[PDB]
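Have a look at the structure below, then the notes.
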Amino acid sequence: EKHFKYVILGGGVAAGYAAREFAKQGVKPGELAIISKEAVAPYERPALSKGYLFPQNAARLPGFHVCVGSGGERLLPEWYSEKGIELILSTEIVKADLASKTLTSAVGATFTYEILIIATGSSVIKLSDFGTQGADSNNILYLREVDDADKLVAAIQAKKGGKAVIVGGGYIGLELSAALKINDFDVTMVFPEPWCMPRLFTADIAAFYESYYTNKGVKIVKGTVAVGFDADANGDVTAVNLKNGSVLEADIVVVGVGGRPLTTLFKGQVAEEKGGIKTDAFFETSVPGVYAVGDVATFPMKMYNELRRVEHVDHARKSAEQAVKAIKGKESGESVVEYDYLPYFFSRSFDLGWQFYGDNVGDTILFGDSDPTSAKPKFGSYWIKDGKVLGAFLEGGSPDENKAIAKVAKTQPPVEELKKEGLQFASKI
Ligand SMILES: Cc1cc2nc3c(=O)[nH]c(=O)nc-3n(C[C@H](O)[C@H](O)[C@H](O)COP(=O)(O)OP(=O)(O)OC[C@H]3O[C@@H](n4cnc5c(N)ncnc54)[C@H](O)[C@@H]3O)c2cc1C
Ligand SMILES: NC(=O)c1ccc[n+]([C@@H]2O[C@H](COP(=O)([O-])OP(=O)(O)OC[C@H]3O[C@@H](n4cnc5c(N)ncnc54)[C@H](O)[C@@H]3O)[C@@H](O)[C@H]2O)c1
Ligand SMILES: O=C1O[C@H]([C@@H](O)CO)C(O)=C1O
């Protein structure tokens, strides 16, 4: 049995950034452990669908450990022991007793905390969860964690010049379709929605990304779903059967059909809401000295006066810091400012990349060009509700331009021929 004042449960983005803030706020050797089922120190998960997958000059660990991702220092394993932070790796926690402030591994081992941070992130939805016929075949791969990414790199090696099917039109599908395409696959994307990223992209924005993908050789199948997979004698996938009756041959299938907060260790013991562990503006759960951060938290969103959950890296980094800042700033009394999150989301693929700040509500306008034959494409969109601008999106922006639209989203300036001098409106705020 081991005892620590501070236990982080999860070896991910929030955990790494929590650790860095622990060290900034003067934590003393032996006081803090991070417990993780992964076999490596925390890292910048976004790299797994991008740089990790390049055919040359690829991100590899220890390169992308936190906090490089945001311009910070790179925390390698030796950083942690050097500071007496305990990296407890290859360790799945299967039982969590908030009552005893006690955690039990899979090996039966036992761990106590005074102060717990919950950063167990999100699961991957698998087609096997649904009982889909043949979803258990080989080379049907998911991508959450670096071992998944190493399995994806090996199948890419073994199957080059073959056929890839990407099941899903969210973030994963977008990036993984591009990455497979860059690694010399014939790629088809499959998804049921009217157009990709429908939770963020308008019809206009989606049509751009769809033409560009089409122009790059990616085939897109919409309005349907994978209802099953054929396999060969060895059990390797050979095709994807669709609900519309077509069959798509395949050597690799990559599925990105969403994620859920990894909260099962705590069902009952903590107030939940919108799928996540409910928290206040400091990331403390219903249970005193128990914190929840990153993808798992539902927390108050001051600036839209609402409870929200978000599944995004910027937020994992900051909520981790917030919680650490709220712990130490009650240890020594004083006071801490509440979390004030400006939503910030982004993605990159091929030569493209975009940013979104704010809330995607009310009516939209596009601006800039816009043309799928480049170059380099530079357009955006403003979301206007109640006269004010509420959200903005920008593809191919410079840093000045990106600070600009962020400043707009934060300030919510009012109104209207915005479509003439559109990017320009953001710079005059
Ligand atoms: C491939 C990919 C790309 C992404 N790209 C972007 C992007 O470009 N931009 C963006 O904004 N967001 C992106 N995200 C979103 C995501 O929010 C961040 O990647 C981030 O990881 C969230 O961090 P977290 O700490 O909350 O959870 P995680 O980083 O997932 O950390 C959870 C850690 O806890 C461990 N764990 C979980 N449960 C247990 C348990 N019961 N016992 C022991 N250990 C456990 C897990 O193994 C993991 O180590 C991406 C996500 C993925 C998967
Ligand atoms: N840039 C980024 O922000 C980024 C990049 C990669 C991953 N991620 C994160 O990783 C997690 C997983 O992402 P994801 O793209 O897998 O989920 P997502 O929630 O982004 O995508 C959900 C999509 O899956 C599709 N889908 C759902 N059920 C389906 C089915 N039965 N058949 C076919 N398609 C189906 C839908 O069209 C939907 O748009 C999320 O937390 C996400 O935020 C984020
Ligand atoms: O700007 C970003 O891109 C990186 C990613 O590739 C990791 O290095 C990341 O996480 C960001 O916040």
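The numbering of chain A matches Swiss-Prot: 4-418, 422-435, in order.
So this one's X-ray crystallography, 2.3 Å, going by the header.
Cβ from N, Cα, C; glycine included.
According to Swiss-Prot:
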type    : residues       : note
BINDING : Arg320, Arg351 : L-ascorbate binding site
MUTAGEN : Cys70 to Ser   : Slight reduction of catalytic activity
MUTAGEN : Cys70 to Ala   : No effect on catalytic activity
MUTAGEN : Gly72 to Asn   : Slight reduction of catalytic activity
MUTAGEN : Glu196 to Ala  : Reduces catalytic activity 2-fold
MUTAGEN : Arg320 to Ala  : Reduces catalytic activity 5-fold
MUTAGEN : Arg351 to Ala  : No effect on catalytic activity
When the Cα-Cα distance from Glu196 (mutagenesis position) is computed for each of the mutagenesis positions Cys70, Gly72, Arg320, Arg351, which gives the smallest value?
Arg351
Counting every protein chain present, what is the number of Cβ atoms, excluding its own, within 10 Å of the Cβ of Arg351 (mutagenesis position)?
16
Distance-selected mutagenesis positions near ligand 2 (C-beta under 6 Å), from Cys70, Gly72, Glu196, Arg320, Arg351:
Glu196
Give the number of CB atoms, excluding that of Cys70 (mutagenesis position) itself, located within 10 Å of its CB.
19
DSSP three-state assignment for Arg351 (mutagenesis position):
strand
Other Cβ atoms within 10 Å is the metric here; tell me which of the mutagenesis positions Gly72, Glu196, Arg320 scores highest.
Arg320
Cα-to-Cα gap, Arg320 (mutagenesis position) vs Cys70 (mutagenesis position), nearest whole Å:
9
I need the CA-to-CA distance for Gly72 (mutagenesis position) versus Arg351 (mutagenesis position), whole Å please.
14
